[PDB]
Structures are given as structure tokens and as C-alpha cells.
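Only one structure is covered here, and it is reproduced in the block below.
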Amino acid sequence: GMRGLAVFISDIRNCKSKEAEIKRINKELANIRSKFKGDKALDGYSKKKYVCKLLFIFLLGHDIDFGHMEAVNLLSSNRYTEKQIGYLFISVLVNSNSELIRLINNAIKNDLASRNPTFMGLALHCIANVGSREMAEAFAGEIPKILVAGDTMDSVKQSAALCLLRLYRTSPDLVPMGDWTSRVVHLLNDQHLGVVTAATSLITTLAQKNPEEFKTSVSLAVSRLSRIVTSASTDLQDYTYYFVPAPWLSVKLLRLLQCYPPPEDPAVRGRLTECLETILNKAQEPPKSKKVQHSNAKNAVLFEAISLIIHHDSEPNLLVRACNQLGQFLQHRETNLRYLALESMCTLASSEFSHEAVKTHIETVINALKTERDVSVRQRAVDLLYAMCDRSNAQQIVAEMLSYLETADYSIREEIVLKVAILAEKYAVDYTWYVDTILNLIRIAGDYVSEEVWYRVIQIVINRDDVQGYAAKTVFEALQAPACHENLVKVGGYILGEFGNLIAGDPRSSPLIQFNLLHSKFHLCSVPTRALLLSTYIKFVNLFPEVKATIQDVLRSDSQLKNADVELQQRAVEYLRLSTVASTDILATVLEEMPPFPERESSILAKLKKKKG
Amino acid sequence: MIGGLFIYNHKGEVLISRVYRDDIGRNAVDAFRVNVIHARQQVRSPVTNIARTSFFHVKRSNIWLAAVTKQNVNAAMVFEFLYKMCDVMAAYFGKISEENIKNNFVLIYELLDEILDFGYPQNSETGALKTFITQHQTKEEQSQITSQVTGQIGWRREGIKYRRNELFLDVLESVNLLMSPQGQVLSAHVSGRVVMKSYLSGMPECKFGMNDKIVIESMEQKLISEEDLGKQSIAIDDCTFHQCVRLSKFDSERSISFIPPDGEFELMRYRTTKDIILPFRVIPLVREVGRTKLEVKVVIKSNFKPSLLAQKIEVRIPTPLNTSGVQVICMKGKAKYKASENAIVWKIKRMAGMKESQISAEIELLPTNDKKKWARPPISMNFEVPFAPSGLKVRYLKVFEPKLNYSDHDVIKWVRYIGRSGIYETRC
Amino acid sequence: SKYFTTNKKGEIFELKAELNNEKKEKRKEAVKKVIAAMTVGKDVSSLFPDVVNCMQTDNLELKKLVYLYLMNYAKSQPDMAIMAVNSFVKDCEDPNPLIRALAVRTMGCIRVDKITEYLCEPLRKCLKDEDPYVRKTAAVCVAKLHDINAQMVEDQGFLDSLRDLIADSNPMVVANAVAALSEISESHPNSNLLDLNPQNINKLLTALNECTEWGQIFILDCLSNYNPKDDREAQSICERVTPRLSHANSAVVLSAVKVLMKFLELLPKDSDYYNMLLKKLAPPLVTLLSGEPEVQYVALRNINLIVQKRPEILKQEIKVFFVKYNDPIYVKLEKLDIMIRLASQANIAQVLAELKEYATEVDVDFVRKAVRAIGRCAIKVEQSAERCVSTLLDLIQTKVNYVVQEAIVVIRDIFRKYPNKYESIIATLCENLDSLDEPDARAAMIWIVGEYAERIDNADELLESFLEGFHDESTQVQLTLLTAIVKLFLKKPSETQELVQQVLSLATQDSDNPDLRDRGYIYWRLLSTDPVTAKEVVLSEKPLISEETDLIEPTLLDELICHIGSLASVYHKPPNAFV
Amino acid sequence: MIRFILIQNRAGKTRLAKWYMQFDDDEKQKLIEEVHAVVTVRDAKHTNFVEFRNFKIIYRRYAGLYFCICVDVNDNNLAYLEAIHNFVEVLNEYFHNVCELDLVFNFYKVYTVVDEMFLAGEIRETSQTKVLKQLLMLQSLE
């Protein structure tokens, strides 16, 4: 019905050398601009053609800086296609020039006054996407007067529902409520699910705002939902897709009710129990159908129902059913199946009820993640075992987890080693063996671990008071290891500085040798390490006098006298002016066993949690 | 020694995937692409380290080239190899682009794997490569190739025949000059190379003379023969060579031996940072009038032999950005202005030596000269000139064919002396 | 050769269809699609049956493409390699030594355990070979064999054979032998390569003189491993280096300078060829920076390294560092940097003119660097320090924090070198605390506090303010505050008691660093003990550091000499630091 | 909710960009390029829902077409996958074995029907017979 548009699509589709595209663009530019910049615009064909061109070009990587008052002219233009392309344009091209917006909102109120479906629908569509505050200003209660106060049909009503849900999720401030419970909950009793879906959505929003507002919901909702489960697909056949019963609306209802507390009722939630048995006893069957979509919907609503049951775990038998189901579920050849199963399980993983029942599947998890070649699944499994971990399993868990981690990514490496270390401390009673575990960890990398981690283990040590001789001796062992890991250096150096006496009746215990050794390492590190080693060195003498004279000689070297910084200057200063010049009593006086650290809460957990997204 | 060596386009996909190590991973390569090939920031380096892994990835053109290694090497030889690679790619097929790579794929691959095997880089002497490396051996050919490999002679030497034996030289002297805008030569240096185009038979070693330790002293000896204490000749500030020379022979007796290949090539490049000849006496300077006007004074005294004729004389005289009132001066040539670069183009059709064309400029402004201020863009003279600025020239030239027939006299020689002064810039 | 770059969507079965044509054309084009697949990284191992049955042929290009495909995909499928070894044998019985060497390199490009014995004596006959390419590829695939399993008496006998092949006349074979063994030295029994000896040194030197740049550089790095027993042989060696000027230089030059500095430790009075080289070295160094931006860039790295190691005659060639517009930002940076390092007391006037010029240019980064450098010049000769005062002051008055930010630390260090001189600016600084965003600059201000809290009397209110920051700030900031407060209480005990007590309680109970907590420990058990004694240590002066200005760790430098030419040195980060 | 809805051809370029928030040229373009690269490198054993460094997209690959719909963390992927499958059915049903050239002349039709059954970042409708009915009866609206 208009040449320019179609012929332009034709030609520029056939144009390939971007310069030819540009040429055709400029030809249409002359055409349309001059037709609007002069050559006054004509109503149906010309406007529609040129404006659809303008819109799609705006989409093609351009923009229209005109014709928007004339796009109002499209809204005020006979053909529905003109009004519609205006609808879209202003909905697609975010507007300016509030007088434009003024005419827009006026025309919107007219398209409402025009109580025909299409006008109001498209108007709500532009209201949602353009989303100017003035809409929800003029339509704070007006869109209510649309969706209620007059209740006729579905399509336009869920249109208004999604519009107002946008305006509410974006501007609930422009929403005064009072009370409208009865209407929407009767909609929940409406069998015309066209509204009821978007209804339950927005109602779920408001219940996130006000669950308490809707207990009247609960009874009617659970009745209707038990019905949905029991009345699957025999009628409302276009409410029926692949003969599933209202999957989206049912999931809406279940997740809504999931905000509400666990089961407490005997009979209403007895009927709930009935639905639970229904759901599980129906999911168990193999499909008479042969299309995955049915499986998809069934497993989706399965996740929804189970999650609704999840976090309650007051249902031992149901927990058993879930454990069995999950056990079967980590066998489904598509990685995504067992993957989402892993999510659902690690979700449920914290079941004090079924902890052991899950732990049964530990080797399943083990070989799976070993024979996995993916990580997502593996982190789900890590969280799963994590929620359920304990000393007994942890013993081996260390070995297998580490054997996996040595080959992994890098950040996740940090998060995992940190979370497994805090697991260990959750179970650390074999503090000597735990120290050994930490030694192994450091031996793996010991050069990427953050501060609070080894900070914590040092605190543990000074708070442990049991293996400190063992600890010191083993630290020494790690020290004669030829390689270097600066974290090991810091930690074990300080430890022996305070605990080297606890390993002293040995030839390797020879603060002369290890002293000069650390000296070879002394000036090849980061700065804070040097402060640590300065504290350690000043510990040395007052805990090991034999090496003193040598230590004296060495701490006078120009290096520490010329260390560029202010701090290490002063640190070496307060050390030297007290070693060189020594009252010899203030040494021991100051020196102190650095008592076990006062109680804390291991904020490593909250730190990992903030790292947790 | 090295692994993957991958050539890349702009869209980032490989143009080649030429691996030479096991360690190389696809997970590595695509990461390299998405992270270097694609990066929000745009300041990088031809070498790159990502997780203790080196990455000499270069765009030697619109086309890119990625050298991946995790082995500590000499980066310099890596780059030398990259050069030699793209350079021989050009030498064999000129332009290097999509089709240039495609329709050469197989040769590309066999060469790369040869010239560098598992990262161990082999030579690229191409003494007879392109012959059998052509975009099926005989016993004589088998032994022939084996020997030419074992033969310690390259640059296409097997004993050739040319119906004549002639060489045309061209001494290019690039004027590396900066002078103070008030007049003082801040930079007086020259960058020149001996490019040698030859058409001769056989495989002759040649020698050559170019005046040393003193200012300069078959059919045409020389039209500008080296008068005693002649043109500027100095101990070469830096003389660079190419693998035909014998620097052992030099540092023994200050003379290499070069067996040149045939055709065109660069025999030896050289630099001298002293003792040059000035073609003009220009004092290009700007002054400022409070802050409403910037005025530029450009007195371009040209200084060569008036017999010498420089043509298409285009001098770059930037006009002040803010322009309210112009003040133009004309002496000789053509008045041309440059907008979008804000410049007086005192474009002169031609200039003889020892000349002077003055243009004085005032351009009214608005104050913007602040703690951050106007950038003074060096006024430069750009033009055409062939020249022997140092005039350090052929002290002699010893060529022959001491194998069968054609002697020195049986060779006809040439040279050009093309000065090059686009580096004539000063305003600040 | 033309591009194919297509593999998907059942066209694998079209690939079959053309493979269901033995005729050369469909075969070659199908092959080109296979190469497309291999480039785009899509496995075509399924064709190994097709590849092997069509592989019965005699075409050289077909042989080569089969070599590549077979190799790189049996990499992904060791199973069907049974097919390969047969052909590889057939080729080792193909009198073409070049085709044989191609077989050898494709083969030795894979090592598991079986092709090993299949080639061993054939490999030894490639060692007992007379063709440069056959023996060459033999050495290369012996190196490649060392990828794994390089511990066997068989590979050891091969090592003996090639180890005698170290003595080799063939330039190619001896050259890759040198390269190979030098790489094998990276296998670390730390007893590698016992073939070094004076006559060997001389013969390989001659070779270098006559062998390609490859073998030359290999010889150079090997010499970088051999340790002469005195300078006389080293004298003769540097004479051998005398002709090692302009070549395929960059690599050769860097490695040569490495080997020389390895012997360049004696005095230029011991030999003047020493100081002859010292003086002669500058113009080639300029060429290094007169080369190509990347190689001049490497050269700048190496030059900073040298100036660090050897502060000498280059002290008059700062000209090379003379920045220009066209110069790229970082090159300009290092230019200016070594310019400062090549402090020209003559030029410092016009140098600083240029410097403020740069300050008046349009990039934050180089501006901050130049501010630091000017501050160093203030730490340098005092005269400059006055123009530094004026300039850095007006730069403060530019009121762009980041400049002033690092400038705070700059002046902190200057005043550390030069205290109680221009305290007048501390007043101005007092306003400038409402922009503290650099732990460096903040620590500089707190350092000022600790310095002059006796002169600073308004210290009280500003400090009780600064008590807003106790947490969420990096420990050094804490420690700086703590020592400043310690200094203060020493110089002004009259009103620091409440301060020291609250801050000690906090920093010791809110502590996580045991050094911080026990430092609070020491702080009280010195100040509760004897401030009367504390002052003598603390309140007495702490001598300066005497012009570090970005010094270098010698040993690190000394060991990176073993890398000057290699990535480690040029990168100025330890070779160990990257693996 | 539905962050946006992107559809690209086997020829690269996103042949339908459909959004639900105020994404921007830089943002939309990054989305396009990154998602496209992912789709390319993503081989066949994959899902229809890939997380991109902070949340997911419900993507749907086809020999020529790649229907990518963005959601975040919680939405039950399966339901939306079936919804997308349904919508594809509807399209080629009405578009009668659509070739891309059809939408090149009728992209707006696809767009407005999307707007019809999907709204505000959510499904506005899902009713196959009714969808086709209302479409056709309103595929006659001038």
C-alpha cells in the first residue's frame, strides 16, 4: 500500500557494499526528510511507509529526531496501523519534550476512554515500556479502575495487570492499596486462567509485600490447586499445552504459598499432603507420551512443588521419597537434567533429617565430578556435600577434593580451599592432623591464599595450645623445604619465632643456621612480610640468646639503615636501638608468648558469603 | 622451543593456527582472542603476559599475528622471526591479506614448520627455497638440494647468467633534522642505506669504497669526483650491515667482504649524527597578543645552490585555532590555507636554492592558554629533493666475476643520491 | 590452497561423498575442507579410516597434509596411530632425505613408547646420516623425544651419539645440536652438557663466525653457561665478539652484551679494550633505540637495566631520551625517566622548563610520573628543589588531587631528606585532608603529624576527627597513625593519654594482625614502662636513606644478567616469578 | 522477568532485538556480541539456558536462527523453553515455512505478536489456538 517502504526493503536488502547501503539510506533520507522537511506529509500510505522505515532504521543503528508530534499525528490518524506504529515508535523510541509526553498521556487517556480492547491494550503496553512516572501518577488508581471496577475479559486485563505490575515493581510509591483482596482472590477462583496467571503474578508481588494480607487466599488457593493437579487437561484445551495442567499458574501458586510458612494445618494442609502424594506418585510414571516437553513441564512443576516442600523437612517420609527421586535423578544422560538435580539436591542438602541419606550418594558424587568435565555441576555437588559434610567423610573429602583442586580454575580455587578449610575448622578436632592438612594446602600453592585465612589458622594455633611443639617442628620441616611460599614463610616463620623453642633439642634446631637462612630469604619478599620477620628476628634473641651476637652484627647492615620507607626504617630502629643498646631486661619484659587470641566468629564465613552471589 | 603462532584478522578468528608445542591449549587460544583481541581498554603491548604466559601478538598490519609461548626466550629473536616471516610472505606474493594467505596455505605451513620446528626456528636463507617452495626430485636434484643446504652460501648464489652485468645504486639520505624555532639545529643527523639493484651473472663477491676518516677525497669515474677535503665524510656514526658482509674482515681491517645477491637489496644501512648541510634558514616562531590573538612569524630563507631546484614546496604553518582576524603575508609561491588542521600551507610550486619567502601571520583568538594551553605544532617544510647532503660518496667500488670471464670493466655501475627532508619541523 | 573454511551440517557427509570419489580433485578439495575443520578446531578423526585408505598414495602435498592431520589428531586419538607407524617406516625407506626428514619431524612430533622403538635404530641412522636435514630433524626429534620418557638407556645412547655430534662439521646439524642441548640443559639433573672445553670453545666460536645467526645465538647462550677461569681467555673471547657488531642484531646484540657483562667485571685499566668497548658502546645503543618501536622498547628496558648496573659514559647521550610529540606515551615516559636518571646538571634549567611544559600537557599518568621525578630532582641537587617548591606548589594550586595526591608522598620523602625547611606548606596541607584517597598520601600526612605534632597544636581536633578511620583502612595506615600518636604523646604527653588508651584498646582488641596487636603491647609496655626511656630511642633522629630514587636489588639484577636478552630481564620481573 | 529477547541469524547479526529494560547501545551491543560468541562456541550437549557472568539467558538455537531470551536466576527454565518452542511453532505455522526474507518484510508482525502474548518482561498469553485465532483476525488490522 506504499511503494518507498517495500521497494526500499527490496533494494537495500540487495545492497551489499556498505557504501551502497549508505547511498540507499541517503536516498531514503532525501525522500523522507524533504517529505517532512517540506513536501508536506500525506496521511495513510506515506506516513505508514516512512514511519515504519524510520522505526526500523532507528533499530538499524540510527534514530529519528522528528515526526514524533507527527507520531502523535499517527495516533491521531485513521488507519489502526498508523496509530499502532505510533504506539510502537514512542514505545520503541524513548521520548523527550514533555509536551510530546503530554499529548501522549492525553491520547492514552483517550484510548482508555475508547473502551475498545486494542486501544487500551496498546496504551498499557506503551505505559509499561515507556514507563513515565506521570502514567502511574495519573493512573495510580486509574489502572486499578481498569483491571477492576469493571471486569470483562482476560487478554486486555492481564495486559493491564502486567502494565501495573511493571509500574508497581518500578513505582509502588505511586500505588496506594487500602484493600482489594477479595477481587484478586476470586480471580484465583476464576477458571478463566488468562487473567489468573498474571493475577497470581502481581498478587505474588503484593504478597512479597504483604503475605499476612492474604490468608483468605490460602484455603481457596489450595483447593483450586489441588483441583489443577487433579483436573489436568481434559478441558480448557487451549488452556492446555501438551496436556499439562496450568504449569505456569500452578508454579505461581506454589511459589507464592512458599512464602507462607511450612505445613502446620492438619486438614487444609492435609489436603496439601494429598497433593504432595499426587505429585510424586504421578511424576514417578514413565511417559506414555514420547516428547521431552511433557517431561520438561512435569519436572519443572516437580521442582516447584519440592522446593515448596524444601526447607521444611518436617516430612520424613516425603524427604525419603525426594532422596530416592534425586538418587535416580543423577543418572539422566543430559548434563542439564542431573545438573538441575544437583541444584535441587544441594538446596535440600542441609536436611538434618536426610543428611545421611544424601551422604549415601557420596561416591556417586565423587566419580561423577571426577568423570565430569564440567564445573557448574561440580560446584552444585560441592555445596551439596558441604551442607552435609562431617568429620568422618571429611577425612577422605580432604584427599579427593584436593586431588581435584590441583587442576582447577583460580578464583574458584580460592573460594573452595577457603570453604573447605572452614569446613575443617567446623570439624577440626584432630588439630595435629588438621595442621598437617593445612601444610598440604600451603604446599599445593601457599602463594595465593588471602590474609585472614592464614591469620585464622595462626590464631587457631595460638588458641590450640596442644600441638604447638608438633606444629613448630613441622613448621621447621616445611622450612627446610628448599622451595618458597611467602604465606608459608610468614606463618611458619612467626610460629617458630614464638614456638621454635618447642622444637629445640634437635640438631636442625640451630637458630644460627635457620636465622641466616631466613636472612637469605629476608630481603626477597613483600614489605609486610619484612615486618613480620622483624618481629620474628627480635623474638629470636630473647628466645635463643646463642645467636644474639650474630643477630646484633647483622641487624646493623646499611640495608635496614637505608631501607627507603619510613616504617621499616623505624621498625629496624626500635629493634636495633634496643638490641645494640640493650637494657637486656626490657627484652624479656616486652617479649610475651602472645596469648591465645580472644574469641571471634571467623568472619571468613561472612566474607565468603558476600563473595557468594 | 615455542608453540602456537596464530595469525589473526580484525574479527579475531585465526588466519592461521600454527602450533609448535603440546602445552598449547584451545582453551588458551580462545582466551587470548577474547581478552587481547577483545578488550574494553585499548592501551596494550605487542608482548603480553597472561598468567605467567608470554604473548608476542602483533598487528604488523590490519592483519594481526599472535606468537604464544610459555618459555623464557629472547623476545628480540622472536620478533626478528616474525619480521622475516611477513617480509618473505611479501617477497613471495607482495600484498598479504586473506587470499594471499589462502592461496598460499600449504607453502605457508610447510615453510613455517620448516623455518621453525616445534618452535626451534630454522633459517630462511631462501637460497633456493622459492624454487622448490613453489606456489619430484632427481638424484642430481636430491644431492643438489642436500649440498646447497650443506653449502655455506646463500642469497641466491649458484652461479647465474645475465646477458649484461650492471648494477644501479641509490643512496638515500633521510634528513633527521630538528632546529630551534629561533634558529639552532637541535638535531643534525642523517639516516641512510645502500640499496643495491644489480643485474649480473655468476656469484661475484664485490667490494666498494666510501671515504673514511676524511671528508671525501669503467666509463664514468664520477661527475662530482671526490675533491681533496671534499664533501662531509666522517667516521660513520653507525654503520649497519647485512648477512653478506664479513665483520671479522672489517674489525680486522675496517672492511667486510660482501657476496651480494642479484636484483635489488639493501647492502648496508648507516647513520651519521653530525656534519650535515642545511637547505634553508627558517626562523618559525609564534607570539601572543594578550589573550585575544596569536601571531606567527615565519621567515623562510631557503639556502641551496640556486641551480638546485626543489619543487612542490609545501611548508606547514599551523594557524592559531581561534581565528577572528587573519593577517596574511605573501612573497612567492601560492597562498594555501588548511582548515580542520588550522594551518597556513605556504605551498610553493618550486623553489631554487638560496631563496627566501616570508609569511607573517596574526590570528585573533579567545583566551584558552591556561595551565593547559595551545599546543605549538612544529612548522615543517615538506618538499622534493634528491641530494648527497654529506656527499660522502663512492671512494671506489670493486666488483668482478673472478670465476670465468666478466671482469670489473665488464660491469657497468650506477648510483643515485636522494636526500629526504620531511623532517624539517620546528615551531616550538 | 584457496580457503575452504567450512565444516558443519551434514556437509561431513558431502565430505564423504567427495571422499566417495578416489579421484584427485574431490580428494584434494575434501582435504581442504579437512584443513578448514582442523583450523576452526573441529575434529575429523572419523576420517582416519578414509584418510588412511586414500592415504595409500605417493603425492608430496598429500603426504604433508596427511602428516599434519594424522599427527595433530592422533594427538587426540593415540589408538589408530598403528596406521601411521607403517607409513612412517615406508618413508624412512624413501630415499628422499627431505621427505625422510619430514617423516622424522612429523613422527618425532609424537612420542608415546612404541614409535620410539620403531624409529630408534632408524633414528640412530639419521644420526648415522650424512644429510643435514635428516640428521637435523633427527636432533630436533631427539629434543622432542625429551618431552617425556627422557630417562631411558635407549634415549641415553641417543644422547651419547648426539653428544658426540656436538662435534659436527655440518652447520645445520651442529647448529640445531647446540640449540637442542642448550634447551636440554633445562632438563635439570643440573649436570647437563659435559662437553665444554677450551678447544671446543674456540671451534664453536669459529662456527659462530661462520654459522647462521641461529647457531650464533645458541653458542652465545651456551657461553652464558660456560664459566671461564680468568680474563685472558675472556680477553680473546671479547676479541671474538669484536666482529659481533651489526647483524640480525637485536637478539644477537642482547645476548652478546649478556655474555660480555658476564665477563665485564674487571677494570678498564686491566684492559682498555674494556674501556674501548665502554666508549664504543653508546652509538650501537642508540641504534637499538633507533631501531623499531618494539625492539627500541626492549632496548629501553635493557638500557634502564644497564644504567642500574653500569652508571657510566651514557651520561652524555640523554639526547636519545629527548621526548617528542610523535613519540608514544610510554616511550616518552621511559625517555623522561632515564632523562632524570641521566641528570644533566647543565640542562636541569631547560629540562625543568620542558618538565613543566609536560605538566601542561594532557595526560594524568606521565604528569604524575614527572611530578615524582621533579621531586626526586629536589631530593637531588638543592638548587632545583626551590623551583620544585614553586612548581609543585602551583601544581597543588591546579587543584587536581591525583597529582597532589602522589605529590604528598613525594614531598614527604623530600622533607624526610630535607626536614624543618618549608613547613609553611603544612598549613595549606591542613585544608587538604578532605580529599585523602591515597594510603600513600594519607600516610604522608600522618607522617607529617608524627613529625611535627609538637609544632602542630591544632593536631588535637584533626586527630580526634581522623579517629573516624579505625576500621576499613589498610593496616599500614593504622600503624602510621599509631606511631604518629606515639611520637605525639612523647612530645606532648599532656593530652595524648585518652587518645593512646582508646586507640590501644581498640587496635589490640579489634586486632587481627598479631604484629599490630603485640605492637600495641610494646607501645604500652614501653609507655606504661618508661616513656622517659622511649623518647631516647624514638624522639632522637633517625638517619636518612641517602638518595635511593628507585634503586635495584643487586642480586636480582646480578641474576637477571643471566637473562639480559631473555624475557625475564627485559620484563624486569624474576624468571622464577613466571612459570 | 524477561530481561530482553534477542534473535540472530546464522549470518550473525541479531535479526530481532526485543528488550524489556532501558538497555543501551553499548550494553545491547555487548550483549549481542558476547551471546553470539557463546552460541558459536557452545556445542550440542548444551542446555537452552546459559548464565553470562551474573545471570542467564533462555536461548534457543536453530540451523539459521538463535532465539535468545534473557532472565536472571530463578525462572523455571523448562517452562520458558516450552514457551519459546510454542512461539516458534506459532511463527512458522502462520508464516508458513518462513524464510528470513518474509520477516525482512514482516519483522513488525513477529514483534507485535510477541508484544501480544508476552508483555512487561513476562508471558502475557499462551494459548495456541486462541493465539492463532486472534493473530489472524488481527493480521487484518489496518
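Sequential numbering from 1, following the chain as shown.
Every residue, even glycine, has its Cβ placed from backbone N, Cα and C.
Record note (Swiss-Prot) on the mutagenesis of B:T150 to A (Swiss-Prot position 156): Inhibits endocytosis by AP-2; no effect on membrane association of AP-2. When secondary structure is read from DSSP and collapsed to three states, B:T150 (mutagenesis position) falls in the helix class. Summarising the environment of B:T150 (mutagenesis position), the number of other Cβ atoms within 10 Å of its Cβ, over all protein chains shown, is 17.
Among the sequence features in Swiss-Prot, the mutagenesis site B:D170 to A (Swiss-Prot position 176) is noted as follows: Abolishes interaction with TTGN1 and EGFR. Sequence-distant contacts of B:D170 (mutagenesis position), defined as residues of its own chain at least six apart whose C-beta falls under 8 angstroms from its C-beta, comprise B:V195, B:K197, B:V415, B:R416, B:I418.
For B:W414 to A (Swiss-Prot position 421), Swiss-Prot lists a mutagenesis experiment annotated as follows: Abolishes interaction with TTGN1 and EGFR. Around B:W414 (mutagenesis position), taking its Cβ as the centre, 13 other Cβ atoms fall within 10 Å, counting all chains.
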Express the distance between the Cα positions of B:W414 (mutagenesis position) and B:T150 (mutagenesis position) as a whole number of Å.
35
After the CB under 8 A filter against chain C, the remaining mutagenesis positions out of B:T150, B:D170, B:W414 are B:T150
Let me know the whole-Å distance spanning the Cα atoms of B:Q135 and B:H136; 6 residues are not modelled in that stretch.
14
Just need one number: Cα of B:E217 to Cα of B:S218, in Å, whole number, across 12 unmodelled residues.
19
According to DSSP, does B:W414 (mutagenesis position) sit in a helix, a strand, or coil?
coil
